[PDB]
Amino acid sequence: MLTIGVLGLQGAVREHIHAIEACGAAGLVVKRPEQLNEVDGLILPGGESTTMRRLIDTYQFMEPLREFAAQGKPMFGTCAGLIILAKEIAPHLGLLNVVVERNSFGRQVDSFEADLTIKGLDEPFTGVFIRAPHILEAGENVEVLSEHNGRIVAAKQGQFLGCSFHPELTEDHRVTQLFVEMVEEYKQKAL
């Protein structure tokens, strides 16, 4: 069976692990780069991308994360991790071909929920947005999974998955399951 990592340098990880476990996979909190060899896919979560990036440097994760990607292993950037996985205008990994802008809303108005139609899910999914990054543009190689008021909020590209909301702050595990299916799909093809 599958093991999915959650990068554990910064921010909350307990809910992501719970969601992974709820989908029938094993969860591992990844605190050191060598542990990437122990998982079949990786969630990159976090709340504070700048903080997260500084820690990524401190703990020397950047090149291991690039090698993990090169192995074909799925990676799911949620909320801040979307920033780490994708591009900015115009560093981090630049693996997912979308340009992302950091949140600009103040602390008293930076959160909302919205019911989303997500490709691959039948019933709407309650998206939890908290200082959500904004995707400004998606490349031609990127599959849009969900949009809300004209803004791309979930996207997929091969082994990469990204969303700007928190799919783990709910008891609805259908978005995590989409990711688990990508990992299962990698696991089947892996030689």
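Residue numbering for chain A follows Swiss-Prot; the residues present correspond to positions 1-90, 95-195, in that order.
Here the Cβ of each residue, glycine as well, is placed from N, Cα and C on the backbone.
Per Swiss-Prot, the features are as follows:
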- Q10 to A: 3-fold reduction in glutaminase activity (MUTAGEN)
- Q10 to E: Almost no activity (MUTAGEN)
- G47, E48, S49, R106, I134, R135: L-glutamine binding site (BINDING)
- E48 to A: No activity, disturbing interaction with PdxS (MUTAGEN)
- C79: active site, nucleophile (ACT_SITE)
- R106 to A: No activity, disturbing interaction with PdxS (MUTAGEN)
- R135 to A: No activity, disturbing interaction with PdxS (MUTAGEN)
- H170 to N: No activity (MUTAGEN)
- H170: active site, charge relay system (ACT_SITE)
- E172: active site, charge relay system (ACT_SITE)
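Overlay of Swiss-Prot feature records on the structure.
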| residue | record | Cβ neighbours (10 Å) |
| --- | --- | --- |
| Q10 | mutagenesis position | 20 |
| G47 | L-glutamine binding site | 15 |
| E48 | mutagenesis position | 16 |
| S49 | L-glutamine binding site | 26 |
| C79 | active site, nucleophile | 28 |
| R106 | mutagenesis position | 14 |
| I134 | L-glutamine binding site | 15 |
| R135 | mutagenesis position | 18 |
| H170 | mutagenesis position | 22 |
| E172 | active site, charge relay system | 25 |
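Within 8 A of the CB centroid of the L-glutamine site residues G47, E48, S49, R106, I134, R135, the other residues of that chain are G46, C79, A80, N107, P137. Pairwise Cα distances among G47, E48, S49, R106, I134, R135, which the record gives as the binders of L-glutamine, peak at 13 Å.
In the deposited coordinates, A90 and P95 are the last and first modelled residues around 4 missing ones; Cα to Cα they measure 10 Å. For the pair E172 (active site, charge relay system) and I134 (L-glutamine binding site), the C-alpha distance works out to 12 angstrom. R106 (mutagenesis position) falls within neither a helix nor a strand when secondary structure is assigned with DSSP, and so counts as coil. Only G47, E48, from the recorded positions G47, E48, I134, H170, place their Cα within 10 Å of the Cα belonging to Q10 (mutagenesis position). In the three-state DSSP scheme, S49 (L-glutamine binding site) falls into the helix class.
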